[PDB]
Amino acid sequence: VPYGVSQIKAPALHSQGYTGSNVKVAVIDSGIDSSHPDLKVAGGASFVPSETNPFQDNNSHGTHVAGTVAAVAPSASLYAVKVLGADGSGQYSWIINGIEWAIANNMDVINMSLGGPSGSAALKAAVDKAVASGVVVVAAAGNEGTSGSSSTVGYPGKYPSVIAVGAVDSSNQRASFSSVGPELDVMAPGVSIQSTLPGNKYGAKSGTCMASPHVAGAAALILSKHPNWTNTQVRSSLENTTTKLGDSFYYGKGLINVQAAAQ
Ligand SMILES: [K+]
């Protein structure tokens, strides 16, 4: 549909009848506008104390992330895990509560197009438990760019259990904003991403946040072909089948190729 879908080689799988059917993807974000004609929301939960409806997206972020998951894996069961309020901010407890729900509710893929500058024993415990429980955990690397020689990969992206996603444009160039470090795993399209917006709209957003869902959608396609495959196997296939770009500090393993990873 959008250029980023074709770029990751998703359409080849779609033509084959692999569209992410029976894959439960949790969008741990600002909610999802379930009212959008182009989105099918299966369930979810809100963990934002003042915004009790997960199906009301007061930000726009979670609907845009969800629509990218949907563009990659059209048949995937989308779950709106509302952890971020109208301002796009959320407390760590709300976020961790949303991961805890995703595990509890047998989500196959977690998408976290979110990041914080600091970790916690509780955040690491939550991601680790998800992984140990066979969930594919995908997160945005962060929008911190370059910072001397140091990692600018945010949390939870920083944790070895999480697939940390960096952003490339349509040319396969690293976006100037894309966080860097040894914890960067893969690259996906993350510059001027056309996706669904609340109130039957479409618009572009840029960020590693936009790159993350292409991988979460990519993990849904793999699981649709290979329902038997472990989260470990899904991850290894995505990482081992990449189009090799530059240095792993900047590009991770390179750009994901869903066609090559699906075998
Ligand atoms: K990581």
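Sequence positions for chain A are given in Swiss-Prot numbering; the residues included correspond to 111-181, 191-382, in order.
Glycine is no exception: its Cβ is also placed from the backbone N, Cα and C atoms.
Here is what Swiss-Prot records for this protein:
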type	residues	note
ACT_SITE	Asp139	active site, charge relay system
ACT_SITE	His171	active site, charge relay system
BINDING	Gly276, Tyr278, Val281	Ca(2+) 2 binding site
VARIANT	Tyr128 to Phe	In strain: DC-4
Ligand 1: which of the recorded positions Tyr128, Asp139, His171, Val281 have a Cβ closer than 6 angstroms to it?
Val281
Would you mind checking how many other C-beta atoms are within 10 angstroms of the C-beta on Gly276 (Ca(2+) 2 binding site)?
30
An 8 Å radius from the center of the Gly276, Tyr278, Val281 Cβ atoms defines the neighbourhood of the Ca(2+) 2 site; name the other residues of that chain inside it, in order.
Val246, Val256, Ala258, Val272, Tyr274, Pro275, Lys277, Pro279, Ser280, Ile282, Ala283, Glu302
I need the nearest neighbour of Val281 (Ca(2+) 2 binding site) among the recorded positions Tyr128, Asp139, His171, using C-alpha distances.
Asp139
CB contacts for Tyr128 (variant position) [other CB atoms within 10 A, all chains]:
21
Deposited-model gap closure distance - 9 residues unmodelled, Cα of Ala181 to Cα of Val191, Å:
4
Among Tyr128, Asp139, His171, which are recorded as recorded positions, the nearest neighbour of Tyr278 (Ca(2+) 2 binding site) by Cα:
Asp139
Run through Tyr128, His171, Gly276 for me and report the recorded positions whose CA is within 10 Å of the CA of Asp139 (active site, charge relay system), in sequence order.
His171
Using a Cβ cut-off under 8 Å and a sequence separation of 6 or more, which residues in the same chain sit near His171 (active site, charge relay system)?
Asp139, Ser140, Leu203, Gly207, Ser232, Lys324, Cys328
Can you tell me how many other Cβ atoms are located within 10 Å of the Cβ belonging to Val281 (Ca(2+) 2 binding site)?
28
To the nearest Å, how far is the Cα of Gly276 (Ca(2+) 2 binding site) from the Cα of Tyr128 (variant position)?
28
Need the DSSP three-state call for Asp139 (active site, charge relay system) to compare against my parser.
strand
Taking the Cβ of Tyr278 (Ca(2+) 2 binding site) as the centre, how many other Cβ atoms fall within a 10 Å radius?
19
